[PDB]
Amino acid sequence: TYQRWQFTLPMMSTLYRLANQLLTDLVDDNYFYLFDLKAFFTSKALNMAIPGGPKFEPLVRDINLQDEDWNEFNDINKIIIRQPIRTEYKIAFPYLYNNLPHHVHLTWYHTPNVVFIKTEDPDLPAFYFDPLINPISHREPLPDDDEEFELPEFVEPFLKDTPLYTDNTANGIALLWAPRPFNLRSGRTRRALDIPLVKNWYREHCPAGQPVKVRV
Amino acid sequence: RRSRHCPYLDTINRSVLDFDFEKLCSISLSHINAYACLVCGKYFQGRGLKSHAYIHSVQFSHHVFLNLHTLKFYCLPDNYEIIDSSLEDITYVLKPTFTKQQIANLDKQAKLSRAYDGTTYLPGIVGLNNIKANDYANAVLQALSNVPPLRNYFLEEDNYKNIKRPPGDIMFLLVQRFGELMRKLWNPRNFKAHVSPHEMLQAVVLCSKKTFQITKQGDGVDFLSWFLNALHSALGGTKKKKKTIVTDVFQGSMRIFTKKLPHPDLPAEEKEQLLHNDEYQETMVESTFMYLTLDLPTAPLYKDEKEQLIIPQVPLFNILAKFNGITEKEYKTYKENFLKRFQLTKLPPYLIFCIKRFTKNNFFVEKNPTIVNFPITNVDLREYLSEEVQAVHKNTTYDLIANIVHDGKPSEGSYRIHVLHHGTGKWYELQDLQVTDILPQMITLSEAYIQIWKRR
Amino acid sequence: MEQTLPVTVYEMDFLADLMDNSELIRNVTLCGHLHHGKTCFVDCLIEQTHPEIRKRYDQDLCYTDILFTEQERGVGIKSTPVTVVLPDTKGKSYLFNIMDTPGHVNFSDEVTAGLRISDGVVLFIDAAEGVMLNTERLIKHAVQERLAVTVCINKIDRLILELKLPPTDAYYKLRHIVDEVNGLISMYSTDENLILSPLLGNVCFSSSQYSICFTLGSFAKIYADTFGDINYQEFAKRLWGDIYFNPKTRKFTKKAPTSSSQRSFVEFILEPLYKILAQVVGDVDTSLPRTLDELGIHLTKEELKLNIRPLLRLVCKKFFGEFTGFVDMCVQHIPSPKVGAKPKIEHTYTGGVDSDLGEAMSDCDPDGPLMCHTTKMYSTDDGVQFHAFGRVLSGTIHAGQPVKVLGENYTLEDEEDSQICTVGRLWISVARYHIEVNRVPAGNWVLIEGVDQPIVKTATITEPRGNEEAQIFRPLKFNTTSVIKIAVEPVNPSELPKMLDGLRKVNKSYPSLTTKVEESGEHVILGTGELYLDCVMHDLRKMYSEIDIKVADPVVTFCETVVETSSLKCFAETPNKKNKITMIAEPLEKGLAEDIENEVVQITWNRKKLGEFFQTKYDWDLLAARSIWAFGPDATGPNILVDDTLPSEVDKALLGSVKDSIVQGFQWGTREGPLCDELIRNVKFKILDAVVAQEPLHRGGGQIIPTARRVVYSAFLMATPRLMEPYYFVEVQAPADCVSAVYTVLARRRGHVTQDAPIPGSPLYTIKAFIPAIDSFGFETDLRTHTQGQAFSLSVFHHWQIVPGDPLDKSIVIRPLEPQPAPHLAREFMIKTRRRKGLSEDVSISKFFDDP
RNA sequence: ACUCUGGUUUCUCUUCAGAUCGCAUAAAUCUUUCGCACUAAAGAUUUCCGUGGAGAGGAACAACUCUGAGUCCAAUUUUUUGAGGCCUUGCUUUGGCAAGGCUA
C-alpha cells in the first residue's frame, strides 16, 4: 500500500544532503518575523500591506481619515512625532497601534536563537570547538585531597566503553535542525500533488536584487 | 470643636450637585472612599493626606466634602467632620429612599413639592432624561413606577438587599438600581425636577447582552416583558422564588384552551373522523400571564362611506373578546392549525394590556392606527371569568392608571405616557422631560400601546 | 473538600496534610530571562506529578501560561502559581509552591508580585546564552528583597546539540556562567555567605526540553543506585571543581594525572551525557539498544520508533527519573515558611519584627491571628470577578469567614481604607485547575474570593474584632519604572462606562499599571513597554470591556529639573497676606538622587546618622546636613527640602508648627511640577526665610499648602528649568555579522552603543545601548526587520537624561506635525505635553509670583 | 529462568471523524459589501481530489521478537539474641497478671 515509511538516520542524512539545493538551511522561524501567516492575517485584517507581503481588498469598509472632525483625542497639536509609525509597528502590536483591531492574530514573538554550528569538514570531530564559537576566557569550596574517599572497583563512568562520537553523529545532529520533511525518521506517504517543492521559496523574503515582475 | 462651626458651608452650591451617576473618583476611577465635593460636584477618592480629594481641596480651594457611602460631611484641609442639620437635605438627595412616597403610586404625591430651584413638581410625576433614543425605556419605567405595590416594595432598600445572589450574577444590578431609581423619582425634596435614568439604562444594557441599547430605541412591549421577567428572576435569591413582588403585583393565571385542528385540505368525512382522534380537542395548558397581548383588528383599508374619520375606532371590550372564553382565534404554525381559546382564571391586582400595533407584513412593518375606545374609570371583567372563578374575586372593577402611547412611524417613533396621579385626580402626560396636564377625556383618543389598570 | 480533580501520583488528602506542617513547605519563585525554560520546567514537573498529562511530540505543552494571549505570543505574561507535592532524593515528599514568573523584562513587575509571597528564588539561566539582562536585574531584585537564591542552568542540551562543544569546553562554559552569577551576587550583596556553586548544591543543570534535570547529589545517587557500595554525598562533593580522578588509586586529587585526564565533572557527568545524547541522535538504529541495556533502560518497539526529540525526552526521563535534584536544591537552601518568616516580616511588614504582631508572625503558626497578604489579582474566565492571590503569614483563613481587608493607604491613625468582607471560597491554585479547600493554614498560597472589591493592587487580610494594632505590608517596590504613556478613549462615548470598568479591571490585573484621568478628561495608562501595553490593551478590549477602543500613539512621561540656582530668592505669601515663605532652588549633586531612590538614605533614620551621611559622602555643612526636612514628593523622593532660616531671624518652634504643611506643599509641588505637570527630579529646595503667623487659625490647612506649592514653582522656574527624557537600556543578542547593522538602527534613534562584547562560548554578541524611550517605539521591530529577525533586543528603563533643548524658549517655532530637530526638542516636549495635560498654551516665569 | 492470547501483508464493505480529517489545496451556488466582479473581499451551503479511527468479511504466509498476562545476607543499625533467675504491692481467672527495685 506504500502508506508508511521509516528510515535509518544515514539514509535521511544522504537524502538531506542530496536535497540541499531546495532548502534554505534556516534553523529558526525568526527569519519569518512579521512575515509569517499570522502577520499576513493581521495585515489583511487591518487593510495594510507588508512591504514584502501581499495586498488584499479591505476586510471592512474603511472611513477616510479626512472624515473625522478633529476631536481632542486625535488633535495633531498634541501628538509628538519622532519616527513615522510604520505598518510593521502596527502589525507587531495590533492592539496598541490600531484603533480598531478586528480579526487580528497575534504574531508569535521571538524564539530563542538556534546557534547550531554547521559542520563543513567531515574529518573534524563531531564535538569540536568551531572557530565560529567565541573562545571562552578562562579565569571553590573543594574537599581536601587528604581525606579518605575511595571509589569501589565496580564504579566507572556510565558509558566509558561507549565512544564520545561516531562517524554518523554530526549527520544526526544536523538532521535535528533540518527542514520539516527531513526532521522526521518515520512518516506517512504523501501524494506527489500534495508536496509543494517550491513553497518555502516564496514563503521567504524575495532576494534583494530582483526585477519588478518577479517581486510582484 | 471645629464641627458645627465650619465657615465653608456657604461655599456649597446645590445647583451642581448631580448624584444621578456612577460614584467613582474622577481621577483614579476608584469606587473606594468616593467623596463628592460640594463646591463643584465632582467625585474624588479618599480622605487622608495624599488622596485625590485632599489634593483637590488644597488646589481648587473647595473645602467641603461628603462621603458618598458614609453620608458624612468633612472639611479636608483640616480634615474634621461637619455636623449641621441644614445639610441634611443634600444627603436625602444622595440617598432619597422614598419608602412612603413610593408606598402608594409613585405619583401619589401630587403635592407641588418645591425643588431647590423654583420648580414645583409632584413626586412620582418626574421626567426622565432622554439619553439619545431611550424614550421607550423611560415610558416603561414610568409605567412600572406609579404602581403603588411595586413602587412601595422598591422604595425600601431592606426589602431586597438581604436576598442572596450567585457570585457571578449580574442580574441583581437591575434590581437595586431600579429601587434606587424609584427613590430618586419619588423624592419629596429633590434638587431638580427631573431624574437621569443613565445608571438604570446602563444596567439594562449590560444585563440584556447588548439588547435594548440606550442609543437605539427598542419596542416598549418587548422591553417591558424582558424587564419584568428579569426583575422576577433576579428577586428570586439563588432559586426560583415562586412568589416575588413582580408576580404578586402583575402576574395572573389564565386558562389556555388549545384545540388542535385538522388540515383544511381534507375531505369532510376525514375531517370529522379526526374529531375522534382525541388530539384535535381542547387541552388544559393553563399557565400564568404577566401581561395580556390584545390584537387589534386589521385596518379597514378603504374608508367607510360614513362621515366618520378614516381612522378606525374599536371599543375596548371588542379587543377584550379573545379572553371571553367562546371566541376562537385561529393559530397556524408551519403545517399545523390550532384554535387557542383563552379564559382568565386569576386577575392580578394590576393588569397589563399589551396592545399589538406593529405588525410585520410581507415587505415592511405597519403600525395599526386603530383607536381603542376604553373608559378610564370603570371596567368590569366579571364576564371574562369562569363562574367558579367569579366567586373567588370580590373585586373586578379596574381603573386605568398608566397608558403608554406610541406616536409616529414604526421606525422614527416616540413614546409618551399618561399617568394618573393619585391623591389628586389629575392626569399627566410625560414625554422625556416634558410634563403636561392632560385632560381625562383625551386619553382614549390616542393610540394606546401598553396599559396598566388597578383592581381596587 | 470533595470535587472532581485530575489523576495525580499523590493524593489530595496528602497535599492538604502537608499544608498544615510549615516545615515541609517551600515557597519558590522560578524567575529568569525570556525563553530560558521556566515554563517548560514547570511543565516537566507537572508531567512528573500528573500521569494523565503528557507533552505533545511536536508542541511543547505549557501547563502554565494559560492565557490566550500567552499562547498566541509564546511569551509568559502573568505569574502562574502551582502547588505540587514533589519527592526528594531520599523519597520524602515536600509541598512546593512555585510561582512561574514571566521572563520578559517588560513584565518584571509581575516577578516582583511573585517575590513578595515567596521565600526562595530559582533563577533559570540558558546554558548557551548565559547571563542576560533580565537575569542580572532579577538577581539584584531578589538579593535586595532578602531572598535565598539558587540557579538552574537550563538547556544544557544546547551545549551538546547546538554548539557541539567538547565536554571540557562545556564544563568551562558552565563554570564561567556560575562565576558570573557569583560576581553579580557579590556586587549586589555585601554579605559573602551566599556563594553559589554546584558543590554546595545551589546549582542544578537542566534541559526542560528533554527532561534532563540533575544536581551533583542526584546524579551521584544515580551512581549509588547502579553501584551500591558508593556513598552519594561524598561523591557529589568530589564531582565538581577541577578535581581529577585517578583510577589507578581510585582517588580524587586536585593534581591532574597523565596531563590529559578530564575533571571529575567531565569524566563522570558530562561525558556520559554526551554519549547518551550522541547515541540517541546519531547511532539510534545501529547502536541504541546496547547503550540502553548498559544504562538499564528498556524501551518498547513502539517507543523506539519515535522521532529523535521524543526519543531523547523518553530516554532521559527513564534515566534521570524524577526532578529530585531540583527538590534537593530548593529544600536545603530555600527556607521554609517557618524558618524564613523572620526576614520576610523584617523586610515587608511596616510595623517591623519588634512589634508584638511582628513577633506573632515570626512563628508562622497556623493557630494565630490572621495576617494573610495577597499580591496578585487573578481574573476569572468570564472576567467579572477577581480572586486575590497571596500567602497566609499567620493564623488560618477559612471559607465563609468575616475578614478585614486593609488597603495600601490603611494606617492606624486613619483606618478608612479598610473594608469588612466575607470570604467566599478558598482554592489551592494549581495552573490549569484549582483545588477547593475549606481552610488554608499559615505559610501557604491561597486564592481568596470575595475580597477583591476594596483592593486595587495590594491587600492586607486580617481578622475583624482583633489585631487592633495590625498594620499593612509595604506596597510592592518595582524593579523598573512605568514610563510609556498612552491615552485611551472609547469609539462610541455612549459606552464610556464599560471602558471605565475595564480600566479598573486592568488596574487589578497588572501590578505596575497606572490608570488615571488628566485635567483634560483624557484617560491615561502607564506601561513599561510596547509589548506590555499591547497585552494590556488586548485585555482591555477582549477580556474586560468588549467595546471598541481608540488608542493614541505612545508618548513617554518626562521629568522636570533645574541646572543652576534661582536667579533671585523667590517668595510667596498666603491668601491671608501673612506667612511669607522665601525659597530658592538648586540642582543636587551627582548621584544624590540615585542614592535617595535606591534607599541608600532614608528620612526614617535619626537626625544624627542622616546628618553624618550627608556630611561625609557629599560634604554638606553640619547645619545643612541637619536642616533637611523631607525627601521629594513620596518617601525617598529624588528632591530635597531644606530650611536655611537661621534661628535668629525665624523661630524654629514656630516654623515646626507649619513644618507639616510646608512639607505637604513641597511634596505636592514636586509631584506635579510647573513645566508640564510632571515629576520634579533632582532639585534641592532651600527655605531661605519664613514668616509665620502666631495664631493657629491664620496658618495651616489650605493657607500654607498652596503657598508652599506656589513658592516651590517660582523657585523651580526662576532656576533654569530643563526636561528629562527617560533613557532605556537595550541589550541586543545578535550574530557577529549583524552587530554593525545594529549600530545603523541605533544611529536613527539617537542610540548610543556602550559595549559590543561577544558571548563567551557562543557565536553571538551582546550589543548594549542607551536609547531614548520616546525614540524607542518600533526600535525592536526595526532592528528585527532590518536584520532578517536574527537580532533581538530587550529595552528596560535605565535613567533620566536632560533633553537637549530649552523648554522655556518662546522663540522656537514648531510646526504641528514635524519631527523637530534636537536643539529644541525640549521646547516641543513641553508645550505638546502641556496640551495633552490640558493646561495653558505656555507657562510664564512670573506666573506664580506675587508682583504680577 | 518455564507456559497462553494479541500476528503481519493485502482486498472489500459499513460507520464515525472540527484532526493541519490534508505539514496540501480546487470548483460551483446563494447572500452581503463597496466598485460600475477572472483580474474582489466577507458569510454560508454543496460537490469533487483522499485520508484517518473503529468494525465486519474475504485470502496471503507467519506463528511467539515485542505488548504482556499466567509464573548470593550469623560478629553494632531490624531476621541467627543480654537471652534467663530473686523480692514487694493490688487482684488472685491460686495459672499467674500490672508496676518498681535487683542479680546477670
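By Swiss-Prot numbering, chain B shows 100-555, in order.
Cβ coordinates come from backbone N, Cα and C, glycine included.
The Zn(2+) binding site feature in Swiss-Prot is assigned to B:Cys136, B:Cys139, B:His155, B:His161. Residues or ranges marked as domain 'USP' in Swiss-Prot: B:225-555. As a published mutagenesis entry, B:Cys306 to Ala appears in Swiss-Prot alongside the note: Complete loss of CHK2 and NFKBIA deubiquitination.
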Apart from the site residues B:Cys136, B:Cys139, B:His155, B:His161, the 8 Å Cβ neighbourhood of the Zn(2+) centroid comprises B:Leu137, B:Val138, B:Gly140, B:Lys141, B:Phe143, B:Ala152, B:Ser156, B:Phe159, B:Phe164
B:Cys306 (mutagenesis position) falls, by DSSP collapsed to helix, strand or coil, into helix
For B:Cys139 (Zn(2+) binding site) and B:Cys306 (mutagenesis position), the CA-to-CA distance in whole Å is 32
Rounding to whole Å, the Cα atoms of B:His161 (Zn(2+) binding site) and B:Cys306 (mutagenesis position) are apart by 38
The number of other Cβ atoms within 10 Å of the Cβ of B:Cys306 (mutagenesis position), counted over all protein chains shown, is 20
B:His155 (Zn(2+) binding site), DSSP three-state class -> helix
Fewest neighbouring Cβ atoms within 10 Å among the binding-site residues B:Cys136, B:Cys139 goes to B:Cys139
Rounded to a whole number of Å, the separation of the Cα atoms of B:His155 (Zn(2+) binding site) and B:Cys306 (mutagenesis position) comes to 35
Cβ neighbour count (10 Å, all chains) around B:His161 (Zn(2+) binding site) is 23
For B:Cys306 (mutagenesis position) and B:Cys136 (Zn(2+) binding site), the CA-to-CA distance in whole Å is 31
All chains considered, the count of other Cβ atoms within 10 Å of the Cβ of B:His155 (Zn(2+) binding site) is 23
For B:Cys139 (Zn(2+) binding site), the three-state DSSP class is coil
